[PDB]
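Enquirer: I'd like to ask you about the structure that follows.
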Amino acid sequence: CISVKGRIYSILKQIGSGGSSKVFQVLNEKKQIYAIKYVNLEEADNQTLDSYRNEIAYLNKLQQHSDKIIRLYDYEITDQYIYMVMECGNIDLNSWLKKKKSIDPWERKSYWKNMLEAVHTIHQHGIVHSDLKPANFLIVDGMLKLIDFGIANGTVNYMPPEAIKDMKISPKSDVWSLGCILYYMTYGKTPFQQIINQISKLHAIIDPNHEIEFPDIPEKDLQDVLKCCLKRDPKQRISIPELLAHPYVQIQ
Ligand SMILES: COc1cc(S(C)(=O)=O)ccc1Nc1nc2ccc(-c3ccc(NC(=O)[C@H](C)c4ccc(F)cc4)cc3)cn2n1
Ligand SMILES: [Cl-]
């Protein structure tokens, strides 16, 4: 059992395991299920501490706004630890993408509508996630949900081109990454999943004369979204507001 704000939660099991953190499935007093995230601050430098405070502040704040942000029922913070008590998932996306070989199309689209609402609402509060990946979303009553904001602190397929020339972050960056996910969700893999040598996989992402391949398919709209989501020049890439009005999410 765990105590947050003098409330007892019988642990049912581990679900998540970071270096300094855990996620637990958990029964409350009335034996309703919840996920609780534990973070251990014992070893946490001052920025890492501010990053946590910020992510939490912003996750706290976007409760009102969107059911597509992971619900957060309560939290405690202390110099030693953090507990966050949250609605409990079925499974993350990275998980659910690996097993599924064949995806119903009215359900891929429902999930895409869900990703757009979520990322739309963080863009409206000046949050660019800057590292979107399926890990960052969670299925919850068949509804897809964002669980973090890329503020707090090993795949590389979802990385947008402009990211690689950091070496300035516009919400377009997120659109690329949502792209990369949607691509996997229709062509069973990410765009640069074939190019295993990483030094060159980076070179492919930035190269305009390199051509991402979009197999012709039944939903032409969906083919259009992916091409528009994966334009290298971010000012030519399609905005979240644009994507929300695209036939693909609009035509029934
Ligand atoms: C059976 O349940 C399952 C099973 C399987 S599995 C093993 O089948 O793949 C998989 C999943 C579930 N459920 C589940 N439910 C929930 C609810 C909430 C979250 C959740 C919410 C927010 C965060 N936030 C953060 O990690 C960020 C980085 C953060 C936030 C605050 C900080 F101070 C520091 C960092 C992270 C996780 C995760 N899960 N996961
Ligand atoms: Cl509660």
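Heads up, chain A uses Swiss-Prot numbers, so what you see runs 517-669, 685-698, 710-794.
The way this entry was determined, per its header, is X-ray crystallography, 2.7 Å.
Cβ coordinates come from backbone N, Cα and C, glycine included.
Take a look at what Swiss-Prot says about it:
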BINDING   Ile531, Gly532, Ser533, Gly534, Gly535, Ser536, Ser537, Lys538, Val539, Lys553  ATP binding site
ACT_SITE  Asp647  active site, proton acceptor
MUTAGEN   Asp664 to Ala  Loss of kinase activity
MUTAGEN   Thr686 to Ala  Loss of kinase activity
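How buried are these features, and what lies next to them?
Expert: Cβ neighbour count for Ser537 (ATP binding site) (all protein chains, 10 Å cutoff from its Cβ): 15. Reduced to three states, the DSSP call for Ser537 (ATP binding site) is strand.
Under 8 Å, Cβ to Cβ, and six or more positions away along its own chain, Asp647 (active site, proton acceptor) finds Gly666, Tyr689, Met690, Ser719.
Counting only residues at least six positions away in the same chain, the Cβ atoms of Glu571, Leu575, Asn652 sit under 8 Å from the Cβ of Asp664 (mutagenesis position).
In this structure, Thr686 (mutagenesis position) belongs to neither helix nor strand by DSSP; it is coil. Non-local contacts of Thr686 (mutagenesis position) by the CB criterion (under 8 A, 6+ apart in sequence, same chain) comprise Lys649.
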Enquirer: Just how many other Cβ atoms lie inside 10 Å of the Cβ on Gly535 (ATP binding site)?
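Expert: For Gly535 (ATP binding site), the count of other Cβ atoms within 10 Å is 6.
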Enquirer: Filter the candidate list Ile531, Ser533, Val539, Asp664 of recorded positions, keeping only entries whose CB is under 6 Å from an atom of ligand 1.
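Expert: The ones that qualify, in sequence order, are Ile531, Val539, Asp664.
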Enquirer: Least buried of the binding-site residues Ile531, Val539, going by other Cβ atoms within 10 Å?
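Expert: Counting other Cβ atoms within 10 Å of each of the binding-site residues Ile531, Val539, the minimum falls on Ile531.
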